[PDB]
Each structure stands twice: as C-alpha cells, then as structure tokens.
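**Q** Mind looking over this structure? Questions follow.
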Amino acid sequence: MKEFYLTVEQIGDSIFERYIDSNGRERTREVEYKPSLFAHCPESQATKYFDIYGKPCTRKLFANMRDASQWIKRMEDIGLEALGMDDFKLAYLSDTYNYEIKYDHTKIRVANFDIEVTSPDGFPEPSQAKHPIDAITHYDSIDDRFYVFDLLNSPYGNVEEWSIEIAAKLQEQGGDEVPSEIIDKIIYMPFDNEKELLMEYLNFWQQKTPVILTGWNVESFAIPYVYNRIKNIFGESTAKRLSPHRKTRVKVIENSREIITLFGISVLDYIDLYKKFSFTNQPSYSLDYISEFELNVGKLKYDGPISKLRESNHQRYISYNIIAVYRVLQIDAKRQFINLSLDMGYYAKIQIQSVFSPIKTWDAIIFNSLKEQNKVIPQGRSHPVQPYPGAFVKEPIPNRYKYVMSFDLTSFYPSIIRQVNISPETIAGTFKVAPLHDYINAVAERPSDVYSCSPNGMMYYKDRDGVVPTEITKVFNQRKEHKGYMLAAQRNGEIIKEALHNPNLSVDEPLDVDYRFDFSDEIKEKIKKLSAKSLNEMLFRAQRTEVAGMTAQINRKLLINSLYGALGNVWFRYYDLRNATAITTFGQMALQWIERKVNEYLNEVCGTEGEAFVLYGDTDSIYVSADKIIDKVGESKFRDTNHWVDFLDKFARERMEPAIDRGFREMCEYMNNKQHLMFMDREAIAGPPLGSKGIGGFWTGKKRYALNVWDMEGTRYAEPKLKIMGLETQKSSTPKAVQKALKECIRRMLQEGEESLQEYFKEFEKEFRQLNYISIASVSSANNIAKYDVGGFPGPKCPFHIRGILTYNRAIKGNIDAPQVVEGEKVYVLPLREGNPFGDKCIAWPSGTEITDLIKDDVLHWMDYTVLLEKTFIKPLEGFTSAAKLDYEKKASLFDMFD
DNA sequence: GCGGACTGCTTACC
Ligand SMILES: Cc1cn([C@H]2C[C@H](O)[C@@H](COP(=O)(O)OP(=O)(O)OP(=O)(O)O)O2)c(=O)[nH]c1=O
Ligand SMILES: [Ca+2]
Ligand SMILES: [Ca+2]
Ligand SMILES: [Ca+2]
Ligand SMILES: [Ca+2]
Ligand SMILES: [Ca+2]
Ligand SMILES: [Ca+2]
Ligand code: NA
Ligand code: NA
Ligand code: NA
Ligand code: NA
Ligand code: NA
Ligand code: NA
C-alpha cells in the first residue's frame, strides 16, 4: 500500500514523524529536514521557480531549519521578501508525500479516554492535580477494547473490585446496564495504589501510543490532570513519557489554567469537534446532556453527589466511567467527526489537529497546489483589521403570507469566486464603479469587455485559471456528492414514514439497501409490506445515513465558505479585501438583480404590473409570494393540499427556474464573467393545509419568520414541517418548555388558525406553573463575571444573568462542596419574586444540572412564574401574533353583553 | 415614575 503519515513535529533541527509504512506497520523516524525558501532574483538569472505573479526566484537550500529561520529574520532586517512555506512541517509533509494520500483508518490508533477524580473540596484543578486519579477507561480503536484502570485503595476510601456481572445487569436488576455489546471488550485491571496504576498506565500508553487522542474535555481536563498528577508524583521526566518524543509544552493562562501540548500526538477533543462541526448551539455541554440529545439515552442517574459516588457506590462509579467513554464512541458513530477530520487532514496534508483552523487548512492546500506548478508562495504580511461590507438583506413588510415559494443559489460565495475567477494571482485591474443600484438596474456602463468583473470595481483575467477557484471547485464537488447522498436518504426517510401508516401485521426483517440512493421501484414495492418493527428500524437506518451525509456535506460547505472568509482575515497568507469585497458586492448585485428579474417575470406571466412578488430575501435567497399564482388557477381546481404543492413545484421548476437562468445568464454577460455559475433552484413550498384556517406563514422582520412547509429541495414531507428562523423557538437561551409552547402556537397559527391558537394559549397559561423548573429556566453564556463583581454584588451595568450568578455565589458562599459557576460556560437563569430570601430579582446556576440541594427548595418556592410567563412566553407571542395580525386572546366586543 | 435613545451582551441568519 501507499505510505501515509500519522503525526509530524518540528523539534529544533529535526522533523519527528510517525507514519504507516508500505507494509502497514507503524514506524517513527527522525529526519534532519533540509528546507528551502525563496528570494526574488533578476530576470537574467534562469530558473524554474516564479512567484504567483510571475516574478522569478532563486531557491535557497538551508543546512537545517534553524538556519532557514534566521535567514527569514535577516531578510526582514534587510527589508526584502522571503518567500516559501515558513511552516516547515507542512513543507516536509508536502515533500514526503507528493501524491494524493489514500489512508487506512484501521491502521490509525484512535484512543478514547476519560478519567475519574474524587475530590472532597470542589472541582479538582488539573493544574494543581492534588487528588488521586481513581479510575481511567481507555478505549483503543485498534484492539477494539476498553482498558479499565481501577483504583481500589485511596486516601478517600477503600473499595471492592468492580463486578462485570453486576455491571451488565439491568438497572431494574440492581445492575448498571453497561451496554451488552461492549461487555466482552472490557479489560479490567484493579490496583492497590495510585502509583502502580499510573505507572501501569504509562507502560500501557507506550505499547499503545495514541495517534488521535480524543474524549470529552480531554484537552482541558483529562490530559492536563494526568500529566500534572504524574509530574507531581514521579517528576517531569516520567510525565513526558506521554509524548512519543518525550517533548511536551506547558502553555499557561492566568485567571491557574494549563493546556499541555503532547508532541507526536494529535489531540482532537470531541467537545471541540462537536462545537465546530455539529451546527448546534446547546444550553449545556455535559456529556450527559449531549448524549441525551444525540442518542436519546437516559441520564446516568446516581444517588448522592459525585464527590461521594465512589465511596458509596464504587460499582456504579466505574460502570459510569466505562459508559462515558462508550457514549463518545456512539456519538461519533453517528456524527462521524473523526472520519471528517482524518479526511480533511490528509486532503490538505496537515497535522490532523489543524482541521480546527480553516486558514492553516487552506494555506496548506493552496501551497501544495502551487508547489506542483513550481510556483512560490508569498510571504505572510502584517495587516490592520478593517471592517468591510457583506450581504444584502431585504426589509420585509411584517405580515402573514399564505402561499410562499423560496429560491436559493447553490454555494453562493464559492460560486461567485469560480464565476468571476477571483484569486490572488488573477487580478487584472480596476474600473470606475457606478453606484451599486446602477448595476442592479442595468443602467451602468459595462465595466469591461476584456476582463471578468465585480461591481466593487475589480477586474480578473478570464483565461488564466486561479489557484483559489481551482481548489475551491475540487472541495465543492465533494460537497455536492455528499449532499446528494443526504437528500436521497431524506427522501427515503419520508417514503418509510408514509409506509408507517400501513403497518402490515407480521414478523419481518429490515431490507438490505443503500439509503444513499433513491429506493428502486422493487424496493419501494417491498416496503409497503413490512410492519412497525422492520419499518421503524429502516427509518432509523435511513436517518443515520442522512446524518452521516449531513456531516460530510455541511462541513465541506463550511470549509469552502471559510476560504471566502479567510480572504477577509489578516492572518491569511492571501488576505485581500479587494477580493473579499469583490465577492460580497457581487453578491449584493446578484440578489437584487434577480429580485427585479423575478418581479418582472411574474408581473408579466401573471398579467399584473408593478406588484412586488418577492417579499423577502437574505444574501442569496428570495421568498416569492405565490398567492396570485394560486389564485390564477383558483383553489377550487385542487383536490387536496398535495395538489397545489405539485402545481407550484411544477410551476417553479418549468417556468420560474428557466426564467431565472436567463436572468443570471444576462448578468454574467454584463460582468463578462468567466463562467455562468449562478444556479438558483427552488427551496421551500409553503402554505396552509387546503380548506383550513391556517395562515401558512409570517414575518416579523429581518431574519425572523415561520413557514408551513410541504416540500423542501425535492423532499415531499409526509407531514408538513415548520421552517422557523430567528424566532425564540430557535434560540438556546429560550427555556425548553417555552420553545415547545411557542412552537405549538406557531404550528396552530400556520396550520389551524386564530381560534385554535387562543385555545392552546388559554390552556398553557392555566397549567404552565406545573412545569419543571429546569424546563422553564432561561439559558445564557456567562462572560466576564468578575468584571461586574463588586463585593459579591452587581457592579454598574451588570447584565441580568450575571446578576443571577452573583445571587447564587452569595447563596452558596462558604460551602466548598457547592457547584461553582464557570467563567465562559453557560448557566440556567430564573427570576425571583419580591421578598425572596436571596435578596435579588434573579438567580443563576451551571446549565445542564440540578441546582444544589442547599438552595433548591427555596428557589422552587420563590420562582417568579408571572415574570417567566410574560417575559419569555407572552412577549414573544405578542410579536408573532401582531406581525401576522392575530390575537392570542379573545378581544372584547360589543357582543360581550349578550348571554 | 418612566419612555425613548444609546450601550453591552447574547444569540441568531446568512
Ligand atoms: C452559512 C454561511 C453562509 N455564508 C455566506 C456564504 C454562502 O455562500 C452565503 C449563503 O449561505 P447559504 O445559502 O446558507 O449556503 P450556501 O449558498 O453557501 O451553499 P448552499 O446554499 O447550497 O447550502 O452566505 C458564510 O459566509 N458563512 C456561513 O457559515
Ligand atoms: Ca501493589
Ligand atoms: Ca445558498
Ligand atoms: Ca403496508
Ligand atoms: Ca454567459
Ligand atoms: Ca436550475
Ligand atoms: Ca438548493
Ligand atoms: Na469524568
Ligand atoms: Na432499565
Ligand atoms: Na506541580
Ligand atoms: Na398496502
Ligand atoms: Na404587462
Ligand atoms: Na441562502
């Protein structure tokens, strides 16, 4: 097989690399890499190297990496540019692996681990590491085994061995319900003291050294705690055995927080993977909370506080440690962020941990792309931060909208890049710009007949291929493939959801199919014969396939969009606001241009004139009021809801899209662009159910609307799905129960009507005080707590949630055992009625947790339900209903005087 | 006593 790297590090004049050889074995080699950098030279000096602008350069080979660094500094002192890859690790990887890396994941040691630390005095600071590590579970992906290190003897208690029999038993059975599919993969090891556990762990680590190291919060807790604990006990030299190169780096942040860097290891903390790649914003990021959200597994329920869990129930203590490690594996099997990371990493030829940085990722990609043409990359330069203009957003008239069709452009900014051919080395020149609306209205003089143009004034060559458009097209093509798989899985999902209305009573088995492809007629035929058993399991498998596809497409989308954004970041080698602005300005033109073209087409094809059909639009989308389109054919001529949905689908697909294609084709001509790539396709088909009192949709303002959707990008929903953007139902700061209640109000408004809404509202208002306090608590990040802390009391302009935290601190003040609110993390927030014993109007505590028993009963007693209902529920509901022009409560009328 | 304008903070949409 082709060789491929695992990890790479620069240590002085040496590149330390771990790699899988052509025989499949893991090796490690120390290479004294001789890097090359470049300097401009006279034209007369023949060469094969040129910078991206065509200027010749001479290659400077250095005896070592240190000599190359010094040269860079002297070239700075002289005042001349030093070209080439200054991150020598990237240069090494590029040289060593001059080919598309095909890797074998089964050969990469992926380690998932989690540790337990009993601490009687609050959170055990990893920097201090004063308390014993009394449990470690370490999953090795090559062995496919859970290595469990259990401390039986500790200054905090002596305990019996953990029982795997009991662990496997149902909770109802007194057991721990450690998933049966892993019981056989557990390798259990008890220890009579910590030193022996730790030393044993280090020896295990040496035989099975992680390449990818992950887990939940491993970077901020597990790793630094293990490192410092071992360092405190055995000394630093022993601690450094955690690095296959015996080199670590302690980077410190004073508030004492430490982040350790283990050379030769790529740490991908899963919480960081999840935050960057999941596209969620969660009220809490405890593994308990995320596991529930992702896998629908129950919360690991134990009696008593964690600080006393080991002493009282060591059996469950260890089982929960094992389960916590497995839950991250389960989440990854679903989301597949480790696969994504490996993929990206080997594509760009970077350290795997650098997938968190789109700039490093693209710098490496572009660099490799340019290296192949014997071209030389420019030196990084210093730039001041500058604001610059972005997308256009249409101000919508607040109102209801019965029938709505939406259209969106495909990969807008990356497409704009490819079309215009925007790249650092494809810049041709500039032109005198007319006001933006002159280009939008097609009044302005054609910018150029020789070059490709943006309305920001930039001109680019139409013949020369750009390195940026070239490499952004490659990833875009990947993105497009996976989206195909995603949508197919989605369409298959719906097919199964409908079939679940004819559950055929029988004992059957789930059909063998690749959900990434639209079910064949044969398969669709079979499906209509299965029962809830086989159907529900195919639905699950279809949804897992869809999610896997989502991860792959949405993060390649993120990557390419991040290349756009990078052009607007001063730390990007190819930073250039000429290009970044060329993209955004072109975008503003494109959108408002098609707004006009679409309006023109519809006023004509409908017959009317001067009517505004586009009611809203954001960046690259338009929402077309389709009332007049439906009215033409009249509602009578429709058999059911699905009928007119078919109608609009066909209408948009047959008439509107070709018209839009024509509109953009002309625009591309106007700007003399390299290639027409403005592909606007239909998005949503929304409207109330046929013959109902539902309003279909509504807008309250920019980025705040709801739509009752029947079709989305070709997927016809078995049941109508609510598309809600911006509204309180979508925000993580909104209490769970309020989100749910607000959503039902919206569903009722859009699907059923005013009467139904008032019915539900009256009900919710009556019963809402029985809601669990957590479900009705607000959520918020807690930044700069100390900034507003004046003697434990709110300083000037102290934010509401911060006030709540202070209230909390005072309430628990003194109790070293009470849960502490962490700077930067999130908190639940509740209002307290006047006269409460807390001495303030609100209180806050760490999100995703029950508030400490110390004060729980008092908080429950003094909750201000009235303020809760009015601030979090009624006010937003008032905004929804006012805009749509409805009332959530029956108004008083002249009829109120009749019996 | 408190509404309207401005600010900080937070969390959306693209
Ligand atoms: C979502 C998102 C969009 N944008 C910009 C660039 C996008 O092209 C533009 C529109 O975003 P989107 O229309 O939401 O997504 P997309 O057009 O890039 O690709 P697709 O529609 O097929 O899913 O807004 C960002 O810069 N960053 C982002 O995270
Ligand atoms: Ca011993
Ligand atoms: Ca788009
Ligand atoms: Ca059936
Ligand atoms: Ca054209
Ligand atoms: Ca099309
Ligand atoms: Ca689309
Ligand atoms: Na833990
Ligand atoms: Na159970
Ligand atoms: Na120490
Ligand atoms: Na049937
Ligand atoms: Na006309
Ligand atoms: Na969009």
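Residues displayed in chain A correspond, in order, to Swiss-Prot positions 1-255, 259-902.
Yeah, the Cβs are placed from backbone N, Cα and C, and that goes for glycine too.
What Swiss-Prot shows for this protein is this:
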type	residues	note
BINDING	A:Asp411, A:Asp623	Mg(2+) 3 binding site
BINDING	A:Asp411, A:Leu412, A:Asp623	Mg(2+) 4 binding site
MUTAGEN	A:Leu561 to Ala	No effect on the ability to recognize damaged DNA. Increase in probability of nucleotide incorporation
MUTAGEN	A:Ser565 to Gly	Increased incorporation efficiency of correct dNMPs; when associated with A-567
MUTAGEN	A:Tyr567 to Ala	Inserts both dCMP and dAMP opposite 8-oxoG rapidly and with equal efficiency. 100-fold increase of dAMP and dGMP when situated opposite guanidinohydantoin. Increased incorporation efficiency of correct dNMPs; when associated with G-565
MUTAGEN	A:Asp621 to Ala	Drastic decrease in the efficiency of incorporation of dGMP
MUTAGEN	A:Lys706 to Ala	Almost complete loss of polymerase activity
MUTAGEN	A:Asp714 to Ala	Complete loss of viral replication
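Help me see these features in their spatial surroundings.
**A** DSSP classifies A:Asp623 (Mg(2+) 3 binding site) as coil under the three-state reduction.
Annotation note: A:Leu412 (Mg(2+) 4 binding site) sits in a strand segment as assigned by DSSP. Of all Cβ atoms in the shown protein chains, 23 besides its own fall within 10 Å of the Cβ of A:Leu412 (Mg(2+) 4 binding site).
Neighbour density for A:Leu561 (mutagenesis position): within 10 A of its CB lie 15 other CB atoms from the protein chains shown.
A:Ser565 (mutagenesis position) carries a helical DSSP state (H, G or I).
Sequence-distant neighbours of A:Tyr567 (mutagenesis position) (same chain, 6+ apart, CB under 8 A from its CB) are A:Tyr416, A:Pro417, A:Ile420, A:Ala583, A:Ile586.
When other Cβ atoms within 10 Å of the Cβ of A:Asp621 (mutagenesis position) are tallied across all protein chains shown, the result is 18.
Proximity of A:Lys706 (mutagenesis position) to non-local residues of its own chain (separation of 6 or more, Cβ distance below 8 Å) is seen for A:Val396, A:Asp621, A:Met728, A:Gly729, given in sequence order.
The Cβ of A:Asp714 (mutagenesis position) has A:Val648, A:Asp652, A:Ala687, A:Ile688, A:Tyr720 as same-chain neighbours under 8 Å, each 6 or more residues away in sequence.
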**Q** For A:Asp411 (Mg(2+) 3 binding site), which residues in the same chain are close in space, meaning a Cβ under 8 Å from its Cβ, but six or more apart along the sequence?
**A** A:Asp623, A:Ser624, A:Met683, A:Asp684, A:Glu686
**Q** List the residues of the same chain that sit at least 6 positions away from A:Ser565 (mutagenesis position) in sequence and have their Cβ under 8 Å from its Cβ, in sequence order, or write 'none'.
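**A** Same-chain residues close to A:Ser565 (mutagenesis position) (Cβ under 8 Å, separated by 6 or more) are A:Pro361, A:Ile362, A:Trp365.
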**Q** To the nearest angstrom, what is the straight-line distance from the CA atom of A:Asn255 to the CA atom of A:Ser259, with 3 residues unmodelled in between?
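**A** Here the endpoints' Cα atoms lie 6 Å from each other.
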**Q** Where ligand 11 binds, which of the recorded positions A:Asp411, A:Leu561, A:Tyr567, A:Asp714 are close by, with Cβ under 6 Å?
**A** none
**Q** In angstrom units, rounded to an integer, how far apart are the Cα atoms of A:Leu412 (Mg(2+) 4 binding site) and A:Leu561 (mutagenesis position)?
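**A** Answer for this pair: 16 Å between alpha carbons.
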**Q** I'd like to know which of the recorded positions listed (A:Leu561, A:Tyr567, A:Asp623, A:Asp714) lie near ligand 4, counting only a CB under 6 Å away.
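**A** Among A:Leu561, A:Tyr567, A:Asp623, A:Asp714, near ligand 4: none.
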